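Dropping the structure in here first, questions after.
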Amino acid sequence: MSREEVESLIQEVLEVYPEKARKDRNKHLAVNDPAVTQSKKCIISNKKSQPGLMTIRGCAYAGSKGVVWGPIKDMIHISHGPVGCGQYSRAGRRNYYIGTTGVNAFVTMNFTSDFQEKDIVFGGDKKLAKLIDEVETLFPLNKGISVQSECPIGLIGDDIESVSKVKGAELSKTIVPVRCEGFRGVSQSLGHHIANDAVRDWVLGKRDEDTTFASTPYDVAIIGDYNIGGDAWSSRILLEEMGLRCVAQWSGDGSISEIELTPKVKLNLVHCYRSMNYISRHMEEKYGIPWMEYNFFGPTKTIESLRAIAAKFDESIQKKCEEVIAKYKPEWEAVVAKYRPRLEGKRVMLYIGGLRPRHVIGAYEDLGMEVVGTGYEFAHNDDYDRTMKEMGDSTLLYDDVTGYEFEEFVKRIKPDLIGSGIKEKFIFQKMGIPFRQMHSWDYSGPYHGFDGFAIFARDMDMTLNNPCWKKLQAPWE
Amino acid sequence: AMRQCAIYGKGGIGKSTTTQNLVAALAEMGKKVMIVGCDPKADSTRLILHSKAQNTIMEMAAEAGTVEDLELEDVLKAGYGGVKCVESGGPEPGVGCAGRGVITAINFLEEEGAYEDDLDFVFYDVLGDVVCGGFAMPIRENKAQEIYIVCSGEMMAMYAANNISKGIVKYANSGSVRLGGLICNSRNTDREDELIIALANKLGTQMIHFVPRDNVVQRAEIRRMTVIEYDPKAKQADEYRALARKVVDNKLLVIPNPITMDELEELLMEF
Amino acid sequence: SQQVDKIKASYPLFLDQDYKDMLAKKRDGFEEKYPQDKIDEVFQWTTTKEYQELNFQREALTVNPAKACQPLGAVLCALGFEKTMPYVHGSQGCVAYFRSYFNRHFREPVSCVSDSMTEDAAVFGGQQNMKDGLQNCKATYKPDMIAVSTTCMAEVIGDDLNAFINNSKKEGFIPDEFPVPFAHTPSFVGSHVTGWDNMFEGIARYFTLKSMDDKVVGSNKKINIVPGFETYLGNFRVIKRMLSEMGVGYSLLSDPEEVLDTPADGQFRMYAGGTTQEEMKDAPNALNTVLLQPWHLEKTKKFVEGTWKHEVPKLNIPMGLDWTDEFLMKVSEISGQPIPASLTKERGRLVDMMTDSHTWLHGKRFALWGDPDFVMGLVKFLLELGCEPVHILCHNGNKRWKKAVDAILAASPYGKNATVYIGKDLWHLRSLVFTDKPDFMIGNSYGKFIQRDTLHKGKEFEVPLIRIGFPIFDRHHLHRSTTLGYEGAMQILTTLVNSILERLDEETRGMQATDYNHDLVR
Amino acid sequence: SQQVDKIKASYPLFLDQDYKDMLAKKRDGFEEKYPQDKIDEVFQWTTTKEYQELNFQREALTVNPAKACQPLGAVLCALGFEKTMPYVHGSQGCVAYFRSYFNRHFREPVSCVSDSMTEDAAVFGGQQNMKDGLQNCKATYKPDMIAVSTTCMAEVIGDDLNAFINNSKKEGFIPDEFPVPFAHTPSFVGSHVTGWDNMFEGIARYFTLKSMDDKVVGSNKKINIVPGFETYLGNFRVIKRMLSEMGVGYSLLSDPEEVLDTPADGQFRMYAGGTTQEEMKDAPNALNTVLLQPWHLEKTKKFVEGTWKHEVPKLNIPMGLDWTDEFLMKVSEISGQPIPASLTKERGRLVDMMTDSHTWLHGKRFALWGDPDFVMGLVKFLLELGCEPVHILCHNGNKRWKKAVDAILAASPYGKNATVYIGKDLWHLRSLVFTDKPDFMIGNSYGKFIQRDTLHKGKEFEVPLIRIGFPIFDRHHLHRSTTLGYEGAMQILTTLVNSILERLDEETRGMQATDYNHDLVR
Ligand SMILES: Nc1ncnc2c1ncn2[C@@H]1O[C@H](COP(=O)(O)OP(=O)(O)CP(=O)(O)O)[C@@H](O)[C@H]1O
Ligand code: ICS
Ligand code: CLF
Ligand code: CLF
Ligand code: SF4
Ligand SMILES: [Fe+3]
Ligand SMILES: [Fe+3]
Ligand SMILES: [Mg+2]
């Protein structure tokens, strides 16, 4: 608070770095101006991380396997390479699904080619071919396979496209080779892009010349909702109560047939712009399908989204929209009446991935809370363009923040609440600052939609006002 | 006081032949020597063994599943003069990662105590295309302390010398590996000896020996032998004994000062 | 919908009729799902001996592994040294996973850095990343030591850690005397425990290799203890407690017990406690060195015997009654200190518990998995208790270890129905608990999906999971437990017999059906 | 029938068809059993509000009490003194029960004698039984001390313990200086905890009343600790560990932890450890006396304040965070020793655990019962965790205690739905968990029949029991646990949060039905 003072804090924190890192990090920290429309004038993003500074970022494999492909429930996803990557990512993300796991669905499982030294030296294409035969033997109801490359696959030049084509034809199966070796790009983000392109090239066009699906004018798809703790379900219920038909959700609780049917819809509803804008633009260019961003975090944004979406159709849908909004009005008003008095005026700092750092702000504001700092691991400048108008003047923005920076900023701004990831959580709890996981929802949720808002409000209150936070100082000190 | 030595140089310049003929001569003198092939085509010991099949570390590992299941006496063999021979091995061309094969094989040798026993010399025979970190495994700390670069009076072969010296510098500055000299494997070019002596001084090393072009080297090779074994009294055999003697008594170990591709062009015009 | 005074999270929210209806429409409309009867038929097939034979014929596919990769272990090793920053040379995705993995098991901060090698560093090598990374990390987080390991990309391309680190020093990116020990930790060799061994031997070498000349075995009158890969805080603690109780001078080499358990008192402590650099430098002067987990400390053992010249005792992990006895007698022998009355009494209290609970333990059948030393200690103690190990799995075990465990099994009439599996995974283990059903599984949190699968066949086929091992993500604070020594044996015994009794109560809780055996007193 | 290689005990043997058919014929032939429909209808009625009303109108019938009688507590107190034989003047049936009751909880021998008053001793009084009993007991079991309490028959007829013991000495049955402290312990007053208070005060009186003239408060520089009725061995141990950690001189008065935990090493030890007679004699020279369980140590307090002249601190039981803090600070003030870094760290580790686990504990609803101090300490800690105690039952509580627990509840927004019940039993509690269902019960093994009843109404009505208290008969070695101090608070927190997570896993284990929420990580 106060622009000169925030700029002072930034320069103080930067003093610890060597010149090269100091010069770089300076470009990734900003004091917000809601007026500014071109964030390139104010902050730089989507650049390589400085070595040794404890970035919070992950890799392209996390962005491809962990985020986009992993949730698709009736396919089997191969972590191709050594045993590490697939094991750390096994069931760490709560992309919820309905299925019979190990039989027709496979999301929580870890399939891997478990590369050994002889596989590196002699290459793994023969092992991958045999692995695919064994998958078909032991999991006959799988509806397709993806091959998610880890680092060594990309270095040694294994030809996984050729293997996917030959085995695909031999077994009449969709097999999707993904070059998401983790050293590509600079973060999870290039993994999104690589994964989108793999969907485009290997899956999405499968029904291009099939007309057996009966489409309606109210057909939509939810693009970029990974159903964390059931988020997509509590969004999908609203769209369908509004009279729309949700043919697909990408990719939380998603199925390969939903993906193949998606080119038949009338409108693509994009929640996560960062991870799925690529295939959204593709679908408009090839199929003529328009897309629109929406936001189902909190009642103000949900209501605004529902009306914006409904205006895209006809009067019948707009009538149903207002009827949905009327139905849920006393529910979220009771949530606000109960929890807003407990949270009013509290100040929050966020640090998340590529969407939620701006997207959840409205929900905090519906509870009378103030977001005084936000930032992203891997957003691009078109994300910051959308962020600066959502944030207050002289709030702090930080891109690819370091462990050191984030801590120093928190010590000076002294938020009442911090919303970030598992690698941040236990640091700030020890400083006595209430912390909410804003990736995993701290094993709670959903937070999307009206039903989600009630849980979000409950969770923020339970943590911010918990009796544990008064107990950190021993009485004799 | 075992001396570890690594042989580098332009592809096709005569590294493997020179190394094996050198080693035969050392063994003829009574030196105990091990040759480590660091090339996936595994042809570094072909002329020393030439009797019975050679199995490579990587091939034997694949058959056994991992390197941990491998035993040293399965891959380490003795040939002419009791010279001990072992090959890294690696994939056929165009697949896998031969660089990692060399890393793995030398790690194995280290772990299994190959460098115990009282050897006077170890030579690493490396391929010409040093395209990654793995092929510089032989010049890491605790490996080769002396590099000999095989060259000739041909442009490509001097540019290779210089460029290899470039690559050597990061290891030389950080450890004890040093350039021991240039070995001129002659291509019968005009005033070749003077010219290589000249390149040596710009780099800061020496031309330790001039090896004549002699087709007996190729006749021995066709019979899978060194000249020392094939024709112990040939002129060329005496050349290799001469080379071996210099290597035994050599104390000149320096850090290379590579020159510009311009200085090299200067050298070749001025001759 | 939500009632504001009884808000529903995902469970049981999505059991509401309108959500159930919506999910049914999604499935039938767009998922083109196999019919339920087909799903049931395939599920039943996956429980058969026919499927099991196909399953065990796998040569290329791994499903649900029960191991992780080397640098995870290197990081844990490095965390055990005073003010030491783990540093993994290579790709940053790895480090985000290492930290998260450990965050979830310990519920604590885990500090580790990367030098963020990208595509162009793969191609040109990571020398510049090491230079900037070391300078940056030192300036920013101010460690007294940086312990460097590698990710697999840096191992494929053969980045020479030694050279890169020395060039960083020679070019003035970090002070020459600043300690930067290193180890190559290739993920495509061995497992996380191999990484721990490699890191430790690297650190030991760094501090002792060049200064052996003034060392004298036995001159500091201590015993070195090397714990290996250890994720139970209680295990570090119980070893220190017993040695102190005996009055034995000791030095625990790699000791992350403080940094993994800092107080929440208003400040974040990036570092706490740990083995000091002086302790490592002085380690060759110890009477001897004891390795708590010998089956993954083989590189360390070679270095300690060959360079420090310590006559490392041939000791099993100190788990269960016999092997804790042997550990204490060997420590007594080395140090000259008698085993004190207090530890003798503790032993007798474990024996008392064994006599008290033996009737409920007798003949109970277990499947179990985990790391090699942990698994063999658990097998040994199960035999002592009169239990039957039946399915013993160690995904990262080797042939020599398997023969050693077979020999332990053969030495007891309770080991007659047991088989030891190496290189097999939890999908293999799944088949085993269907075709040859045990009473319980002892394993880590990944076992919960097997329990779920067995219940779906039927309540009478369910195999309950008992959580002992690593990682444990779905219970809180179990990382504070002990598995070593008499104290760990008491905790394990208590967990086993009460798992048995908890299940028997569940099976006898049926009013006027099974509750004739719902005894108050057991 | 039996298959010899898989022998069946009562469960599941009697599920065999031929036994099932036999039991049907017995029922139908000869039991004149109410029809199953009538049984179902009455069962359902017992779960209702209308039944609860009738239930809470009881003035004369007690059903499933949650208390025992005075001499039980007198025996436990006596067991805490060195080489002391508890001796219960009166009827021998009592002692068989006292011993068996403790045998089953501790799984240890329990030594106690009777003087076996029969019907003619009821009429003529038990003076001869006391004379012969004391002489026999001393000659046969060779105690250094005999501590005498009473059964209810000796209380009705007014046997004068003091006179009977003194005549035994005057007539030569036992030596004059042989210590025989006594207390009247009527089973129809108060409960087992009152018997503990009475026995302790009797022993304290015996060793100090006549020798006060030379005593000087504070001259031995120790603090006396009086634990009260305590059946967790960890609680004796944690108090001693913490005082030793602070460097505080102390004297634990009544200390049964050794004799209730002897080793199995080939000899039976009838006596072990315990408070010495010298410690009791020297107790008035202490700085002060701390009572760990003040709500059942009121008679002891009166004696210690009035005769020893100690300014006994007004402290709650040291359970949970605040009251352990208050205990440590008072000890620090009395002794002059500071609270050391180690205990400050331990406190912060507890706070860390509360921060780590607070989201699963928040708002969770509990019914609980037990003795007064234990129950209020548990209520206090639940409030600190953000849990909602809902049904708080203390069968042996009194009106003053209830008002104090009500004050604690009122002071926290988490107490707003709580009711405190005194004089009510487990049949009352059963109605409460049907009509106002909590998420869990915290109590002793008698809670299992309530869990069974709730499950019978339906899985969604089941209230799982969390076993904390006394007695625990149907699990093994829980008596080794700790409930006091930070250590006890950590154990309780861990138990509570993992009970919550265990139940959630059970509720989400349904394949393709509820397992969308069967998270690996919690
Ligand atoms: N002094 C000499 N006179 C005549 N021929 C010679 C010679 N030295 C080597 N040769 C021949 O040159 C050819 C290449 O020799 P060599 O195989 O030793 O080269 P090299 O080891 O540098 C190939 P690479 O780069 O693939 O590792 C062989 O046929 C060898 O017989
Ligand atoms: S996909 Fe992205 S880091 Fe858009 S990689 Fe990440 S389930 Fe975050 S801010 Mo984890 S761009 Fe989703 C995300 Fe946001 S895994 Fe989840 S929470 S809305
Ligand atoms: S960026 Fe994998 S965790 Fe690593 S050392 Fe290799 S096995 Fe182990 Fe991304 S794709 Fe994966 S997670 Fe890293 S390796 Fe690369
Ligand atoms: S011979 Fe009862 S246990 Fe006793 S002090 Fe009275 S309440 Fe307590 Fe038999 S009938 Fe009973 S058990 Fe004894 S009292 Fe008599
Ligand atoms: S260049 Fe070297 S490291 Fe890279 S893949 Fe080829 S052989 Fe392996
Ligand atoms: Fe924690
Ligand atoms: Fe016992
Ligand atoms: Mg060659």
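Chain A is numbered as in Swiss-Prot, which gives 4-480 for the residues shown.
The way this entry was determined, per its header, is X-ray crystallography, 1.9 Å.
From the backbone N, Cα and C atoms, a Cβ is placed for every residue, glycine too.
Sequence annotations record features per position, and here Swiss-Prot assigns [8Fe-7S] cluster binding site to A:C62, A:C88, A:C154. The [7Fe-Mo-9S-C-homocitryl] cluster binding site feature in Swiss-Prot is assigned to A:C275, A:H442. For the mutagenesis of A:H195 to Q, Swiss-Prot gives this note: No nitrogenase activity. The structure shown keeps the original residue.
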Provide, as an integer number of angstrom, the distance between the C-alpha atoms of A:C88 ([8Fe-7S] cluster binding site) and A:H442 ([7Fe-Mo-9S-C-homocitryl] cluster binding site).
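Cα-Cα, rounded: 19 Å.
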With a CB cutoff of 8 A to chain C, go through the recorded positions A:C62, A:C154, A:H195, A:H442 and name the hits, or write none.
A:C62, A:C154
Drop a 10 Å sphere on every Cβ of the binding-site residues A:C88, A:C154 and tell me which sphere holds the fewest other Cβ atoms.
A:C88
Among A:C62, A:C275, all listed as binding-site residues, which has the most CB atoms within 10 Å of its CB?
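Buried the deepest by this measure is A:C62.
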Go through A:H195, A:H442, our recorded positions, and report the one whose Cβ sees the most other Cβ atoms within 10 Å.
A:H195
Roughly how many Å lie between the Cα atoms of A:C154 ([8Fe-7S] cluster binding site) and A:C275 ([7Fe-Mo-9S-C-homocitryl] cluster binding site), rounded to a whole value?
26
Just to be sure I understand the contacts, which recorded positions have a Cβ under 6 angstroms from any atom of ligand 3? Candidates are A:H195, A:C275, A:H442.
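Correct list: empty, so none.
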In whole Å, how far is A:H442 ([7Fe-Mo-9S-C-homocitryl] cluster binding site) from A:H195 (mutagenesis position) when you measure between their Cα atoms?
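Each residue's Cα considered, A:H195 (mutagenesis position) and A:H442 ([7Fe-Mo-9S-C-homocitryl] cluster binding site) end up 17 Å apart.
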Given A:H442 ([7Fe-Mo-9S-C-homocitryl] cluster binding site) and A:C62 ([8Fe-7S] cluster binding site), what distance in Å do their CA atoms have, once rounded to a whole number?
16
Indicate whether A:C154 ([8Fe-7S] cluster binding site) is helix, strand or coil by DSSP.
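Reduced to three states, the DSSP call for A:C154 ([8Fe-7S] cluster binding site) is helix.
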Among A:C154, A:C275, A:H442, which binding-site residues lie by ligand 2, judged by Cβ under 6 Å to any atom?
A:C275, A:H442
Can you grab the distance from A:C275 ([7Fe-Mo-9S-C-homocitryl] cluster binding site) over to A:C62 ([8Fe-7S] cluster binding site)? Cα atoms, rounded to a whole Å.
18
Check A:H442 ([7Fe-Mo-9S-C-homocitryl] cluster binding site) against DSSP and tell me helix, strand or coil, would you?
coil
Provide the three-state secondary structure of A:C62 ([8Fe-7S] cluster binding site) computed with DSSP.
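Note: A:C62 ([8Fe-7S] cluster binding site) is coil by DSSP, not helix or strand.
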